[PDB]
Every structure is written in structure tokens, then in C-alpha cells.
Amino acid sequence: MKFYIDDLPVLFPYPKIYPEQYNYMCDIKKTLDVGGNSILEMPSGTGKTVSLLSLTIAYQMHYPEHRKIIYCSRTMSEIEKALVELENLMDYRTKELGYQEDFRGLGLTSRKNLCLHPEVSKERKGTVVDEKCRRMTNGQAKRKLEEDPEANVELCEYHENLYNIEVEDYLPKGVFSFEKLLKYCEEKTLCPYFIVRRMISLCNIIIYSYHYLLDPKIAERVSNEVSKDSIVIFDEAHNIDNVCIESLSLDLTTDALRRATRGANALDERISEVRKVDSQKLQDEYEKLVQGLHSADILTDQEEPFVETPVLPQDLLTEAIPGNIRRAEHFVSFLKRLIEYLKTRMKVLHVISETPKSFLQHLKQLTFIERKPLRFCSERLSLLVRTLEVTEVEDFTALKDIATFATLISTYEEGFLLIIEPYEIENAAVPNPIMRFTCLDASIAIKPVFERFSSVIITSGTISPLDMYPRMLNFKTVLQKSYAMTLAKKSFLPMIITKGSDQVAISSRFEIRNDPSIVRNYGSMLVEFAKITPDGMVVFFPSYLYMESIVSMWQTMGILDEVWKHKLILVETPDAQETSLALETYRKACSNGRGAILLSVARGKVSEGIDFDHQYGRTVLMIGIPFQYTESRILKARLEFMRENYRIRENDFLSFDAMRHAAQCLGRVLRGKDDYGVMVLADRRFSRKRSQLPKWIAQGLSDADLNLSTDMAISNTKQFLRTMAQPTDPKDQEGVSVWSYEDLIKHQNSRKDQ
Amino acid sequence: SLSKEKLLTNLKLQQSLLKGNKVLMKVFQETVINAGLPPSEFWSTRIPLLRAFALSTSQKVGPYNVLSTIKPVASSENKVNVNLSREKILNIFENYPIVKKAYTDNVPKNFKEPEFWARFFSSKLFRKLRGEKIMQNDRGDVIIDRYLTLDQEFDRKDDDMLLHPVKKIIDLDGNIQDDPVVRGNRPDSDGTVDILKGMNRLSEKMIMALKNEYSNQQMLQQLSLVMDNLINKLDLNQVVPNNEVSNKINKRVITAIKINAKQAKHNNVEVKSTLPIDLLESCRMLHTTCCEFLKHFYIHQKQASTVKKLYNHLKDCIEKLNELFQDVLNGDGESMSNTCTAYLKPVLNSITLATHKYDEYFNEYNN
Amino acid sequence: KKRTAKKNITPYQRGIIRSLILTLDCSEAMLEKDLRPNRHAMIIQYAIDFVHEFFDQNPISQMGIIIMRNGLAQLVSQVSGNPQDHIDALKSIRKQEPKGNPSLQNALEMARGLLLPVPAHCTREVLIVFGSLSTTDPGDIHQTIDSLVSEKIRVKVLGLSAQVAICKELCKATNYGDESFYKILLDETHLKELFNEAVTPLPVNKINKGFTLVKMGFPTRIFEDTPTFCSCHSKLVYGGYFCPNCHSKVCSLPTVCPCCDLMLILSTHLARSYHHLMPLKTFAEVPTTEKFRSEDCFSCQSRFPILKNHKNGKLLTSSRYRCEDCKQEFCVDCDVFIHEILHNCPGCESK
Ligand code: SF4
Ligand SMILES: [Zn+2]
Ligand SMILES: [Zn+2]
Ligand SMILES: [Zn+2]
Ligand SMILES: [Zn+2]
């Protein structure tokens with residue numbers, strides 16, 4: 001199609017359209033006209049990605065100003081989803097237009113999933129791979145190699161071929177999805193990571209995960225060339241706040257503290273030996289401190305920066321010397337005092353939580369070490385290590401942990417809160433004190449971007465209610481609109497199976513435990529569904545331990561034998577690799593004959609990015625409703641902050657979060673409108689939350705479908721599956737809900753110009 | 001898998017099919033043991049039967065359920081050889097090498113029928129399936145424990161042999177944490193995790209064992225009007241309606257009709273010498289298949305010598321049946337011989353016509 | 001308020017010859033209780049009905065029956081043109097009870113093997129009456145589907161109360177992409193009409209394929225009675241047919257000559273074909289107030305026309321559903337009867 005938005009050619013890649021998509025285009029354009037934020041809940045039953053990209057590409061390529069687009073999907077999985085879809089859009093746009101492209105748009109993830117060097121990438125832990133690539137191609141090992149040709153220094157050489165040809169120019173012209181990028185850069189033997197990383201200065205539109213936007217420890221290279229004005233799109237933004245918090249929290253365990261002790265000892269050895277060999281350079285660095293923050297080589301570092309800056313991006317940093325810390329031995333002694341104070345405060349008997357200011361004063365009491373010198377510890381340690389040009393980091397992992405802790409707790413205040421839990425009550429009365437440190441205000445991490453960028457979007461197939469986010473994140477919006485699934489047919493059957501056959505209220509709320517009534521009830525539910533649905537089914541237990549116990553003692557009964565007799569079982573397990581393997585076998589079985597069941601965790605990785613299309617998902621479940629307070633009081637503290645700072649009570653917030661995750665789980669089971677699928681729930685408490693759900697889910701959830709028993713549930717879903725199976729394709733009722741090629745939109749809404 | 005020459009040469013398959021049907025083996029031998037047909041062409045007629053049989057044979061059952069089930073759906077019959085005993089155990093063997101190996105190793109001694117499977121219950125059906133027995137009946141001894149130890153690392157290496165570089169849509173590994181280097185929290189107790197890995201491993205092994213791909217006008221109106229009038233002219237004396245008029249005409253009509261009734265009645269919609277009847281039936285079947293092969297070949301075409309052999313044999317068969325009729329007339333007399341000649345008239349005519357047609361074609365080709 | 005097909009848009013080609021290999025489903029699933037006796041008994045009963053019907057309307061084709069028990073496909077009737085054999089086979093099966101899981105893959109492979117001898121002009125087909133919600137394959141399936149579509153073997157399946165993704169892929173795949181053949185049912189009557197519509201030949205929009213003249217000859221009945229003698233079953237049979245060319249007796253059939261192997265037919269089979277090729281235009285329902293036509297039937301003489309102004313009764317409709325080309329009326333019963341049983345339109349015959 002090529003219709004108009006009263007100025008904008010739109011090269012929508014499909015002959016068909018959807019109505020909701022057209023409204024989406026209209027409203028997002030209206031947003032881009034006037035600087036605002038205007039969160040927009042478009043049900044995932046449609047294609048939100050196609051609408052977003054089509055309109056935004058057309059806008060950027062039509063007006064002359066907003067030259068760059070930033071797209072932040074939650075996980076690299078959705079990164080490549082957006083990438084492949086964008087590539088197809090681009091091909092369509094060229095095909096309809098000839099060649100008017102001149103367009104580049106690149107994904108951006110990390111070394112671990114990009115480093116092509118065989119031996120390097122053979123490593124598993126991402127941090128190690130990062131370190132290996134750093135050493136193999138640093139500003140220093142290159143000098144060691146070139147000045148001293150020797151077997152000591154090797155290189156990916158992909159960095160070298162880049163240095164030869166790629167950093168004069170760019171990749172040919174494509175919007176390279178990771179499949180395409182990896183294939184090509186394998187052929188031409190390049191290092192994809194550095195390729196895209198340097199390329200950022202030229203890509204018309206960039207796609208990268210949230211962390212690269214909010215995690216200050218990697219959101220450093222944000223080069224306002226990237227936007228300065230750009231139009232920014234948050235896809236799948238319902239889990240924003242937790243990304244901020246997890247980007248700003250921090251953990252401590254006595255064992256890591258002892259590791260830091262070992263690292264400090266190794267540091268003493270290193271400084272001793274080097275100052276025996278060379279100290280004049282160390283004094284030169286003393287002078288480079290005394291002149292200023294040493295930005296000339298604490299910041300002008302093509303390859304150097306060792307310890308990231310966990311504080312917000314340099315906003316809350318001074319630039320003078322850290323006074324006495326200028327001496328390296330002084331610094332080591334400072335860290336010694338710090339770690340010992342941490343140990344003794346760690347031996348505290350029971351739970352204790354403090355404001356950072358309070359803890360700061362207490363440390364001052366025990367050892368008068370001031371805040372201002374403390375803040376500089378991170379870069380101090382990092383550049384000291386650079387001056388030490390150490391051969392390994394594993395010894396210093398705990399050191400950088402402590403540096404991060406010091407910087408955070410010395411920098412921010414009155415938004416964060418310490419807490420010292422001496423143990424894990426799930427195995428209480430054991431030695432395992434943890435110095436948990438976390439933020440409370442989600443807005444802190446976001447605030448810089450809403451400060452920087454002007455026109456931003458928020459979009460998800462699940463966001464609800466559309467007012468909690470302006471509250472929590474403390475940001476101004478314009479258009480807070482929700483879109484309704486205009487369907488000429490039912491197409492999915494939300495239910496609330498509150499009572500099993502025993503007509504007994506059920507949930508996971510009681511405990512994390514057994515109560516054979518509940519267990520047998522759920523097992524009956526699951527097995528009858530496994531009998532009835534065709535290939536493809538999911539479940540979403542509320543928490544991992546819950547699944548572990550439940551399935552263990554299901555296997556105790558014979559319940560699993562029956563579902564074995566019908567379909568396949570594919571559990572969800574903590575190691576990511578095996579999880580991916582299981583998931584792909586699930587897909588392979590669904591599209592094959594045998595039906596297959598995958599049971600996972602709502603909070604877990606599976607729900608985050610994985611998609612469940614027509615075949616791959618028919619009948620999700622929600623065994624229980626996901627809640628967190630199973631574990632300790634960090635949620636309690638954050639909720640305290642919530643109540644005092646925002647006019648929000650506990651159960652309100654808890655229910656809101658729970659329904660957020662529930663909707664995120666549920667929305668996965670549809671892709672288009674041709675798709676369909678049951679979406680059951682299961683708990684007594686669900687019945688009253690019917691309003692918390694996103695609108696388009698609520699519409700399909702009629703009143704009569706509440707607190708149904710399992711038996712009537714099976715009846716209804718049987719009738720559904722049969723009815724949907726029919727080829728109910730009048731194709732004239734689809735002129736209502738499809739707005740066919742170039743005309744029904746044109747006719748209908750060009751008349752609706754009223 | 002199935003080819004014309006393949007079924008032609010599948011001699012063991014062909015003899016198995018001979019064993020399949022008494023009628024089949026009978027007709028075949030009397031086409032062979034009677035110095036008749038080489039089996040090659042005999043099957044060349046019957047090929048579809050061979051194909052069908054072969055396919056009905058080599059039909060591997062699925063793995064899947066019964067394979068699994070052999071560990072789950074099989075927990076009761078503690079008696080002797082239970083349901084699908086050999087079938088279930090072979091499903092086990094394809095399903096799990098370890099049990100097959102242990103049973104084989106425990107053939108020369110320690111019978112795996114009763115006591116082997118009894119100890120197997122404990123050992124395996126605790127190892128696989130349900131939770132770690134650990135305590136309780138630790139009968140997993142000797143071969144059981146050894147194979148346990150084996151199977152541990154064995155399943156390990158299998159799982160190792162399973163790892164693909166999954167396409168980057170699903171790549172949860174690269175998805176999780178391998179973007180950043182972050183600091184979270186985590187808060188969501190050993191054992192049973194192994195149970196979950198067990199079910200995953202079983203399913204994936206199953207699926208992989210399946211990806212393995214193993215006058216007109218004027219006078220017309222005048223007469224019409226005349227008749228119309230006649231009708232309108234009162235008339236229509238149904239009394240005068242013929243009745244039959246000429247008694248003679250009536251009689252003649254009756255004659256015609258009784259003649260036709262007789263002729264069509266002749267349609268009465270039981271041989272004497274049952275042994276000679278069966279013998280003649282065998283002869284008919286023989287001559288029928290013989291002619292079958294000719295009327296195949298004489299139509300189709302370069303295997304002229306094969307046609308020549310067929311024709312010589314057919315002429316021999318014709319003379320044979322002539323002698324058969326002679327002997328029948330001699331022994332059974334006339335009435336029985338007449339009945340035999342009647343029973344064999346159609347086939348005899350057909351083969352004679354085939355012979356004449358071949359003679360004509362041979363003369364045409366030669367002259 | 002009408003439920004009519006708008007128009008027929010392949011009234012130019014069908015597969016007149018057929019070789020349909022119906023495959024039943026005899027597996028543990030078919031033992032649930034949704035259809036009155038069970039799935040299985042009702043299935044086999046309707047299967048018998050369909051066998052009779054299909055061998056009537058397509059009286060020149062063959063057919064073979066396949067079950068799916070214990071994950072195995074066990075042929076229960078060779079591909080043959082005599083309805084009675086298949087009928088008896090089904091009779092035998094119906095007293096036997098299902099077990100094991102349906103191995104769709106094995107049945108598919110057995111069919112593909114089975115239909116090899118069928119010559120090019122003859123057309124192949126399969127009809128899976130799939131009842132369960134799973135399969136159990138000893139091999140790759142997409143391998144088989146690819147082999148199938150390579151061997152030009154259309155497939156139509158009639159699922160029971162669900163939709164299975166692989167089956168949908170299967171139908172969409174073999175039938176030149178055009179997906180319409182995975183119809184699944186929602187009622188027993190729906191099932192009867194399902195089989196009924198399975199009876200007819202199958203067009204979608206045929207690719208331009210080889211069209212080939214086929215040699216065949218017609219027989220002449222025999223006269224004698226005591227001379228009972230047979231060359232297709234080697235018995236005494238009081239009188240039959242003669243191959244015009246092979247010139248040997250053959251018990252009553254449209255069968256293939258067992259001596260010289262050429263097809264035998266009378267004509268009435270060809271007449272059935274003719275009926276299927278070029279059907280009639282669907283009879284139109286005349287306007288309620290705009291008809292002003294004769295108040296009777298035409299083919300019959302029915303008195304069911306109207307009522308002339310009766311508030312709601314006359315406002316309903318005017319039973320005058322009248323065919324187009326002859327433009328003569330016909331009551332509903334007459335139109336149903338014409339379009340179902342006899343296809344010579346009464347008036348359109350006469351002019
Ligand atoms: S970017 Fe190049 S040098 Fe770095 S890890 Fe990847 S392949 Fe190795
Ligand atoms: Zn016969
Ligand atoms: Zn013949
Ligand atoms: Zn009538
Ligand atoms: Zn007509």
C-alpha cells in the first residue's frame with residue numbers, strides 16, 4: 001500500500017491493513033508532531049512492530065529533521081525480531097520505489113553473542129569473553145606486539161581487518177539482522193562487535209536492549225550524535241521500572257568480601273613489585289591526578305576503561321583529586337579499611353537497614369573516611385590497574401564489586417536504602433550474611449533520558465493501567481490511549497478457573513508447599529487440558545520453587561503418566577542453554593505431529609521475549625497469580641518508599657505488578673488475527689481483578705466466564721476449538737475488521753475526515 | 001524401496017508370499033513344478049501383491065509413547081512376561097542402551113527374566129522416572145549400579161552431543177545477562193532439578209531420534225383436425241375399443257407373447273465328477289494365466305523371443321487340453337464329457353483365438 | 001434468509017477416474033464418548049455408507065482401506081474396484097476394537113507405496129479420517145509430505161473435534177497450496193454431508209497437465225446357463241460377459257479384463273461421469289412480490305406458491321425457486337430433487 005497521513009507517504013509492506021494499526025499510525029504521528037511521550041497500548045494481537053517501523057521510517061525519510069530513530073526492545077530476542085521485520089519492510093520499500101534507500105540500521109547487543117573469534121567465543125561467561133577480547137585487542141597489547149614481535153601477543157585479527165578497511169567506511173548498505181550480519185562478517189572475516197559499535201555514528205536507526213539505555217555502567221558511550229533530538233520508541237515497556245532498579249541495585253556476600261581481601265593482597269604484591277621496577281610513571285600519574293580528573297586518559301580511552309562508572313553517567317561526579325587517595329598505597333589501605341569495616345558490619349546479628357547517609361556517618365564514626373574521597377574510588381581503582389597493566393581480572397572481580405559499592409553508596413542519597421540480611425531463612429541459621437543494597441525510586445535511572453530526549457514513545461501489548469507509569473516514573477505525557485481488538489469473531493477465551501471439580505477455591509497463595517487437595521485439583525486441570533487442546537500448550541507457574549515442588553510431587557502421583565501418554569513435556573530449567581534447547585524442541589514438536597507442553601515461570605526468562613505463534617501456543621495457563629513476597633523484605637522497603645512518596649498502598653501496587661506480569665504472559669499466545677487461542681487463568685483471587693487486566697483482554701472476558709469450574713471450562717474450550725476450526729471466512733465481514741487494500745481505509749476514513 | 005526388479009529378485013520375499021496363500025503356492029507350483037513358468041514373469045504379473053506385502057512388513061512402530069511408557073505407563077504387572085513383553089523390551093532397548101547392555105551382560109548368569117527385572121524395578125525405575133530413591137530399597141546393585149554410574153556420564157555426553165547453536169530468535173543464553181555485566185539480587189533445596197533435566201532429556205532424545213530420518217403442414221393439420229373432430233364427434237366407444245376384435249388377431253398376439261415369455265423364461269437364474277471338476281478347474285486356471293502372459297506380451301514390444309517361448313508353451317497347453325478332452329470322453333463317457341466341454345468352451349475358444357491371432361501376426365511379420 | 005452456493009467456478013474440469021484410498025482411524029482415541037456409540041462405531045457405519053455412495057458415483061475408480069492401530073498401518077482391503085470386498089472388510093473391522101496410537105506417518109507412507117501402480121491418467125487421492133490429536137511417527141514427516149507432493153497425490157482429511165497444525169499443513173501442501181480441504185466437523189449431520197461432499201471428484205483449478213486417451217472396450221452379456229464357467233474367479237457362474245478382445249468370460253463388473261488387461265465398462269458409468277462434468281446453474285429463488293408467475297409447480301404440480309397478503313406470512317417469501325435458463329418455476333421439493341438426484345432440468349430439457 002501507499003496511503004497518506006495528510007503529508008506522509010507510508011510504504012506499508014502489506015496489501016491488507018488492520019484498523020487498529022491505522023489508528024496507531026495516526027496517533028503516533030500526532031505524537032511526533034508535538035513533543036510528548038504519550039504511552040500507547042496496542043494489543044499484540046496485531047502487528048505493532050510493522051506499524052511502528054513503517055510510520056517512523058516514513059517520517060524520518062520524509063521530513064528533513066528527525067534523522068535518527070532509537071528503538072529499545074526489552075531483550076536481544078526482540079532486538080532481532082525488530083531487525084528481521086525491519087529488513088523485510090526495507091526490501092518492500094525498495095521494491096515499490098526502486099532504489100531510494102541510502103539506509104543503514106543496526107542491532108547492537110554485546111561481545112558474548114557476537115565475538116566470532118573461535119577460541120574466545122568458546123568461553124561461556126560473558127564477562128570473561130569481554131575481558132579476553134579486551135586483552136587480545138587493547139591499546140597496550142597491540143603496542144607490546146608491534147614494538148616487540150613475539151609469541152606473547154596474539155589478536156582476533158578481526159579487529160585488525162577492521163582497522164585496515166572497515167574504519168574508513170561502513171558495511172555495504174543493509175539493515176543487517178544478526179543472522180545476516182554474522183554470515184557476512186564471517187565471510188569477510190571481521191569482528192562484528194567493534195563493527196556495529198563504531199558504526200553507531202552512522203546508523204539511521206538503532207535497536208538495542210534497555211540495559212544499553214538505562215544501565216549506566218554500559219550506557220556510557222551514548223554519543224549525543226545518536227540522538228540529540230531523535231525520536232525514541234520503547235517497545236515492550238511494561239517492565240521498565242524493574243530494569244531501572246536492577247540496573248542500580250547491588251549485592252554483597254561475605255565470600256566475595258574474602259575474595260576482595262585476596263585481591264587486595266595481590267594488589268599489594270603488584271604495587272610492591274612494580275614500584276621496585278618502575279615508580280616514576282606512578283608519580284607521573286600522580287601529577288596527572290593533581291592537574292585534574294585525568295580525563296585525558298581516564299576518559300580518552302579507545303580501549304582502556306576497566307571499572308565502569310556505576311554512578312549515573314558522570315553527572316554526579318566531581319573532578320578534583322581524591323586528596324590523599326592520590327597515593328596508590330594510600331588507596332590500597334583505604335580499601336583495606338573499607339573491606340574490614342564491611343566484614344565487621346557484616347557480622348551483624350540480624351536484619352538492619354539504613355539510609356546511605358546514616359551508614360556514611362557511621363563509617364565516619366568508626367573510621368573517619370569522607371564521602372568526597374570515597375566517591376572517586378571506582379575510576380581510581382580502574383586507572384590504577386591500567387597503570388598496573390595486570391594480566392588478569394578474576395582476582396580483582398571482588399575489588400571492582402567493592403569499588404562499585406563504594407561509589408554508589410558515596411554518591412546517591414535519600415532515594416536508596418541499605419539492608420543487611422544475615423542469612424537466607426529458607427535455610428535459616430547458617431552463615432550467609434548479605435549486604436543487600438538497592439534503589440527504590442525507579443524514576444532515578446530513567447530521569448536522564450526524559451531529560452535528554454524530547455519526543456519519546458511508550459508501547460506494549462500489555463500496559464495497564466495507563467496511569468501508574470506517569471505516577472512512578474514521574475513524567476509528562478500527552479496521549480494515553482488504549483486500543484480495542486475489533487474482531488468479527490470471538491478468537492480467544494479468557495477464563496477464570498477459580499474452583500476445580502471439588503468446587504474449591506484454589507491458588508498458590510497459601511504457601512510454596514503441598515496441600516494435596518490443591519495439587520490434585522491442578523493436576524486434573526492440566527491433564528484434561530492436555531487431552532483436549534491440539535499441539536502446543538503452555539503453563540506459567542508463579543515461581544520456580546513452586547514449580548519444582550509441584551512437578552516433583554506430581555511425578556509422585558501418576559498424573560504425569562497421562563500427559564506423557566498424550567503430549568510431550570518440556571520443563572523450564574535455570575541454565576539458559578538447556579532452556580533454549582528445550583524451547584526449540586518444543587517448537588519442533590508442535591509443528592510436527594506430537595503435541596508438546598512447555599511449563600515455565602511467569603517471572604522467568606521464558607515469558608520475557610519468547611513469542612508463541614499460532615501453532616506454538618493454543619492454551620496458556622496461569623497456575624496461580626504471580627506474587628513475589630514469598631521471599632524477604634526488599635519489596636517491603638521499596639513499597640514503604642512507594643507509600644510514603646506516592647499515594648499508593650501495598651496491595652494496590654502488588655496487584656498491579658501481578659497483573660502486569662499476567663498480561664505480559666497472556667499476550668504472547670497471539671500474533672495476527674488469524675491466530676487464536678484459549679487463555680485460562682486459575683485462582684480464586686483473579687475474579688476481582690478482572691478490571692486490572694488490559695482492555696483488549698477484558699473485552700473478551702465476559703461476565704459469565706467468571707469463577708467457572710474446571711468442568712465447564714473444558715466444555716467451553718471444546719466448543720471454542722471446534723468453532724474456530726471452522727473456515728468461518730465470509731470475507732465480507734472481514735471488510736469490517738481488515739480494511740482491505742488501499743481502498744476501505746481510503747474510502748472509509750477519507751470520508752471519516754469529518 | 002520397492003522396485004520392479006527388486007521385487008523380482010526378492011526371492012526370499014517371494015517364497016514367503018508363496019507360504020502366504022495356499023492358492024498362491026498351488027498355482028505357482030503348477031505353473032512351475034509342472035515344467036511351466038519361470039518364477040520371474042510369474043511374479044511380474046503379481047508385483048502389486050509383493051509391494052503390498054513388503055510395505056506391510058517393514059513398518060517400524062513409532063518411538064514416542066510406548067517408548068516412554070515403558071518407563072512410565074508400565075507400573076503394575078509384577079508377574080511374568082507382561083504386555084508386549086518382547087515389544088516393550090525392544091522399545092526399552094532402542095529407548096535406552098544401558099538396560100539392553102546390562103541384560104546382554106547378564107545372560108550367561110543371573111537371569112534377567114524374573115530376578116533381573118525385579119532388581120531392575122528398584123534400580124532403574126528409581127533412576128529414571130520418579131525422584132532419587134537414595135535411601136529405601138537400594139537394590140541398584142552390581143550391574144545395576146555399574147550401569148547407573150555409566151548412564152550418568154552417558155546421558156551427560158549425549159546432552160553434550162545435543163547442543164546446537166540455536167538460531168538467534170530464541171537464544172535465551174545470549175538473551176540473558178550476556179548483554180550486560182550487571183548486579184541484581186535473585187530470590188525465588190537440591191534434587192528434583194535432576195528430575196526436570198530428566199524429562200527434558202528424554203523428550204529431546206525422542207525428537208532427535210526422529211529428526212534422524214532413519215403430408216406435412218397442410219395435410220398434417222388436416223388429419224389432426226380430422227382426429228380432433230372424431231374425438232369431439234362423440235365416439236370414443238370404449239365398448240368398441242377393440243376388446244380384441246379379431247379373435248385370430250388376439251390369438252396371434254397371445255402367441256407372440258407366450259413365445260417371448262418362454263424364451264426369456266429360459267434363464268433359470270452342479271457338476272458330476274467333483275475330482276475331475278477340480279482338476280479341470282486347475283487346468284482352466286493354468287491356461288488362463290498362460291494366456292494372460294501372452295496377451296500381455298503379444299501386445300507388448302521387442303522381447304520377441306519371450307513371446308515365442310510363450311507361444312510354443314501355449315500351443316503345448318492347447319494340445320494338452322485336447323488330449324484332456326480325449327481322455328475325458330474316453331473315461332467319463334459322453335454326458336460327463338459334454339459337461340466338461342461346456343465348462344471349458346469359453347476358455348478353449350479364447351486360447352484358440354489367441355493362437356490364431358498369433359499365427360496371423362506371425363504370417364504378417366514374415367510375409 | 002438463504003443458504004446457497006453463490007456460483008460454481010470450476011465447471012470445466014474434474015478428476016473423473018479416481019483411485020481414492022480411504023484410511024480410517026482405529027486407535028485408542030476413537031474410543032471416547034462424543035458420538036452416540038463412540039467415535040469408532042459411528043465412523044465405520046458412515047464409512048460403509050460412503051463406500052457404497054462413492055463406488056456408485058465414480059463407478060470406474062478403485063479404492064483401498066487402511067486402518068491405523070498400534071501405530072501401524074495394516075492394509076485391510078487391497079486397492080480394488082469391487083465394492084463388496086471393501087464392504088465386507090469394514091464389516092469385519094467394526095467388530096474389532098481399536099488400540100495404540102495413530103501413526104499418521106506410517107499410513108501416509110503405506111499409501112504412497114500403494115498408489116504407485118495407478119497409471120498417469122487415473123488420479124490419486126487419500127482421505128484421512130483423522131480422529132485423534134497426536135501422531136507417532138518413526139520418521140521425518142515433512143520428508144514424506146515432500147515425497148507425496150512430488151508424486152502428485154492430493155490428500156483430504158476430516159479431523160474430529162479439533163484442528164491439528166500438521167494436518168492443516170498437509171492438506172495445504174499437497175493440494176497445490178489452495179487450502180480448502182482440511183474441513184473438520186462439528187456435528188454428526190455435518191459428518192454425513194462431509195462424506196457426501198467427499199464423494200464427488202475434486203477440482204480446485206487444475207494445472208495444465210497431461211490428458212491422455214485410454215484404451216478400453218465394452219463387453220456383451222452371455223446367453224447359456226448350464227455352461228457356467230468363469231475366467232476371473234475360476235468357478236461355474238451361470239453366465240457373464242465377454243471381453244471384446246481378450247475374448248474370455250468375466251464375472252459381472254466394470255472390472256479390468258483378467259486376460260488382456262483392458263478396462264471394461266458398459267456406458268452407464270460414462271453417463272454418471274457426464275452428470276458430474278457439466279452440472280446446472282443453481283436454481284434462483286424468485287422475488288417474493290415481483291414474480292407474478294404461474295401458481296403451480298412445473299415439473300410436479302404442487303399447490304405451494306403463496307397466500308396473498310397475510311401480514312407476516314406473505315411478507316415471508318414466495319416459494320417459487322425458479323431455474324434460470326428455462327426460466328420456469330419449481331417448488332422447493334422439485335428443486336431439491338432435481339439438484340440432488342436427477343440433473344436433467346425438466347423445463348430446460350423441453351423447448
Ligand atoms: S570482536 Fe573480534 S576480537 Fe573481540 S571477541 Fe569478537 S571476534 Fe574476538
Ligand atoms: Zn469370475
Ligand atoms: Zn480381455
Ligand atoms: Zn413441483
Ligand atoms: Zn431450467
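Backbone N, Cα and C atoms are what each Cβ position is placed from, and that goes for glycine too.
Listed features, source Swiss-Prot:
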{"type": "BINDING", "residues": "A:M42, A:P43, A:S44, A:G45, A:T46, A:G47, A:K48, A:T49", "note": "ATP binding site"}
{"type": "BINDING", "residues": "A:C115, A:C133, A:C156, A:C191", "note": "[4Fe-4S] cluster binding site"}
{"type": "DOMAIN", "residues": "A:7-285", "note": "domain 'Helicase ATP-binding'"}
{"type": "MUTAGEN", "residues": "A:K48 to R or A", "note": "Loss of ATPase and DNA helicase activities but not ssDNA-binding or ATP-binding, impaired removal of pyrimidine dimers. Loss of RNA:DNA helicase. Extremely UV-sensitive"}
{"type": "MUTAGEN", "residues": "A:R111 to H", "note": "Intermediate level of UV-sensitivity"}
{"type": "MUTAGEN", "residues": "A:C115 to S", "note": "Extremely UV-sensitive"}
{"type": "MUTAGEN", "residues": "A:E236 to Q", "note": "Loss of 5'-3' helicase activity of TFIIH, transcription still occurs, has no effect on DNA translocase activity"}
{"type": "MUTAGEN", "residues": "A:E236 to K", "note": "In rad3-1; abnormal sensitivity to UV irradiation, defective excision of damaged DNA bases"}
{"type": "MUTAGEN", "residues": "A:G461 to R", "note": "In rad3-2; abnormal sensitivity to UV irradiation, defective excision of damaged DNA bases"}
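Filtering A:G47, A:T49, A:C156 by Cβ distance to ligand 1 (under 6 A) retains the following binding-site residues: A:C156.
In sequence order, A:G461, A:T462, A:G667, A:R668, A:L670, A:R671 are the residues of the chain that are 6 or more apart from A:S44 (ATP binding site) and have a CB within less than 8 Å of its CB. Using the Cβ center of A:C115, A:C133, A:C156, A:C191 for [4Fe-4S] cluster, the list of other same-chain residues with Cβ within 8 Å runs, in sequence order, A:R111, A:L114, A:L116, A:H117, A:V120, A:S121, A:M136, A:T137, A:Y158, A:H159, A:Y193, A:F194. In three-state terms derived from DSSP, A:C191 ([4Fe-4S] cluster binding site) belongs to neither a helical nor a strand segment and is classed as coil. A:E236 (mutagenesis position): 24 other CB atoms within 10 A of its CB, across all protein chains. Its Cβ placed at the centre, A:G461 (mutagenesis position) has 24 other Cβ atoms within 10 Å.
Other than the site residues A:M42, A:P43, A:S44, A:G45, A:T46, A:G47, A:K48, A:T49, same-chain residues with C-beta atoms no more than 8 angstroms from the centre of those residues' C-beta atoms, the ATP site, are A:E20, A:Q21, A:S51, A:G461. Nearest neighbour of A:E236 (mutagenesis position) by Cα distance, taken over the recorded positions A:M42, A:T46, A:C115: A:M42. Non-local neighbourhood of A:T49 (ATP binding site): A:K81, A:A82, A:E85, A:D235, each in the same chain, at least six residues away, with C-beta under 8 Å from its C-beta. Of all the binding-site residues listed here (A:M42, A:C133, A:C156, A:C191), A:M42 has the Cα closest to the Cα of A:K48 (mutagenesis position). Within its own chain, A:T46 (ATP binding site) has A:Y18, A:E20, A:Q21, A:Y24, A:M485, A:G672, A:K673 as residues 6 or more apart in sequence whose C-beta sits under 8 angstroms from its own.
Sequence-distant contacts of A:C133 ([4Fe-4S] cluster binding site), defined by Cβ-Cβ distance under 8 angstroms and a gap of at least six in the same chain, are A:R111, A:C115, A:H117, A:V120, A:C156, A:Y193. According to its DSSP assignment, A:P43 (ATP binding site) is coil. Here the CA atom of A:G47 (ATP binding site) lies 33 Å from the CA atom of A:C191 ([4Fe-4S] cluster binding site). Around the Cβ of A:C156 ([4Fe-4S] cluster binding site), 24 further Cβ atoms fall within 10 Å across all displayed protein chains.
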